[PDB]
Amino acid sequence: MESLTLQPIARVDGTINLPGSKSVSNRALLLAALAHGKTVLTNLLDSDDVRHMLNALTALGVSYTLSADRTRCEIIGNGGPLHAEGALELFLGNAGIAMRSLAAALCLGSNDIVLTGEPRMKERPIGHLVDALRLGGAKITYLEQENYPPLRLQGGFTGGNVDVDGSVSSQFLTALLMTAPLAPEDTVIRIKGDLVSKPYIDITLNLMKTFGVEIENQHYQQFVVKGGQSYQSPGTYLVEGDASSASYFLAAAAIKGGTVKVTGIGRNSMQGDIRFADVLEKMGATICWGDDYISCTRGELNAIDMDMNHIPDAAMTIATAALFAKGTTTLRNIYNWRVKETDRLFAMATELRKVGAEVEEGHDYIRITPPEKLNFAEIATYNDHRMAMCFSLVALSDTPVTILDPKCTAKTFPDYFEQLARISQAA
Ligand SMILES: O=C(O)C1=C[C@@H](OP(=O)(O)O)[C@@H](O)[C@H](O)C1
């Protein structure tokens, strides 16, 4: 199959203008499609996940135009719930937010739509969301394995008292939050117990407000939503740079800098992954914050032991950065790595061992003891963009690394390797 071999990188230094945030991009696209008015999104991410959402909107009848680089999108709002019948199939690749958000949104009114995706998407749980949507009146059928896509949605979500489990994915709650305002009746969303990936809920609420809707958040345990609302175009909206994509470059500087500055995100960012910079600081790197940039300068790198539930994606970056740190690193409370693009705890543990680390793959944590020196490995990427980007960092050592299926990074960052190369220096 395809592979890319990265030669050793002696030092990293420079500036990266970040691609748009995937989390913000797909939420903004769905809200813009539901809203009244024309929304112009700028700095929109062009990646597989966004392309699947755009293809879904096209299939649903939403009109929009894209600039040549596909980063500017003018969306003609539908002015209400999107509709389609005839069991129209929407293929969503392995786009989590698109699948979860559309599964909820397309339950408004009457529809007859089927949501599906790549083989792995059919292994990513959606039962907690279906349970909540049904409590609100939705008619949903599992076409294959119970609790997983594909789903046939036949509408009927009207609102009311809805319970939702927030212990496996915050995406179910996000999906319900964006949908409930348009339901005819008021909705009270009660979180059953724990809520993981909490920062992403803040991203959802931020976008909802930008599009004219607010709800009552009672300490993240209950959300009171008024029904009969309408989303309104915010005019020209700037999509923040991707803080998860930034993690690789900031980590690269913490390991082999130099100073690397990423632009497009800053201290005011709504994304929880900007907190990744705080972890690098705890490890010994120096961080500089700006209004539209975050920079990291090499200091030292010491192992850490911390709960990473608040930054599940960027936390993967710490797992490979740990290869360069002094001591044993432990990342805890990351059980849901197991139900994402691949089972990331199994994948990360497996590939880290290939380059020489001693790794304990815990049920919901990972413990990494780096080797005195890394060795060459051909890294399997599990159709997971982040496995490829995380392991690209192995090249910040004396050894090259070969990354299988490098194009899997296109899920959220098509130009990843060219960008890493941009800050890679020989001296
Ligand atoms: O809401 C979002 O944009 C996301 C939330 C996270 O999922 P979980 O809530 O399942 O942890 C994250 O891993 C995913 O890449 C994007």
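The first residue you see is number 1, and the count goes up from there.
Structure method, as recorded: X-ray crystallography, 1.7 Å.
Backbone N, Cα and C define each Cβ position, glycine as well.
Neighbour list (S197 (3-phosphoshikimate binding site), Cβ cut-off 8 Å, at least 6 residues apart, same chain): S169, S170, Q171, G272, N309, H310, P312, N336. The secondary structure of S197 (3-phosphoshikimate binding site), as reduced to three states from DSSP, is coil rather than helix or strand. If you look up Swiss-Prot, you'll see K22, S23, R27, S169, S170, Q171, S197, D313, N336, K340 marked as 3-phosphoshikimate binding site.
Positions annotated as phosphoenolpyruvate binding site by Swiss-Prot, on the basis of sequence analysis: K22, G96, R124, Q171, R344, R386, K411. Within 10 Å of the Cβ of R386 (phosphoenolpyruvate binding site) there are 31 other Cβ atoms, across all protein chains. DSSP classifies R386 (phosphoenolpyruvate binding site) as helix under the three-state reduction.
Among the mutagenesis entries in Swiss-Prot is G96 to A, noted as: Insensitive to glyphosate with unaltered affinity for its first substrate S3P, but displays a 30-fold lower affinity for its second substrate PEP. In the three-state DSSP scheme, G96 (mutagenesis position) falls into the helix class.
Its Cβ placed at the centre, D313 (mutagenesis position) has 25 other Cβ atoms within 10 Å. Looking at Swiss-Prot, you'll find the mutagenesis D313 to A noted as follows: The enolpyruvyl transfer reaction is halted after formation of the tetrahedral adduct of the substrates.
Summarising the annotation, Swiss-Prot assigns active site, proton acceptor to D313. DSSP assigns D313 (mutagenesis position) to coil in the three-state reduction, placing it in neither a helix nor a strand.
Rounded to a whole value, the Cα-Cα separation of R27 (3-phosphoshikimate binding site) and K411 (phosphoenolpyruvate binding site) is 16 Å. Close contacts with ligand 1, defined as a Cβ under 6 Å from any of its atoms, occur at none of the binding-site residues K22, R27, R124, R344, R386, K411. Neighbour density for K22 (3-phosphoshikimate binding site): within 10 A of its CB lie 27 other CB atoms from the protein chains shown. Reduced to three states, the DSSP call for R124 (phosphoenolpyruvate binding site) is coil. With the fewest other Cβ atoms inside 10 Å of its Cβ, the least crowded of the binding-site residues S170, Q171, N336 in this structure is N336. Other Cβ atoms within 10 Å of the Cβ of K411 (phosphoenolpyruvate binding site), summed over all protein chains shown, number 23. Each residue contributes its Cα atom, and for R124 (phosphoenolpyruvate binding site) and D313 (mutagenesis position) those atoms are 16 Å apart.
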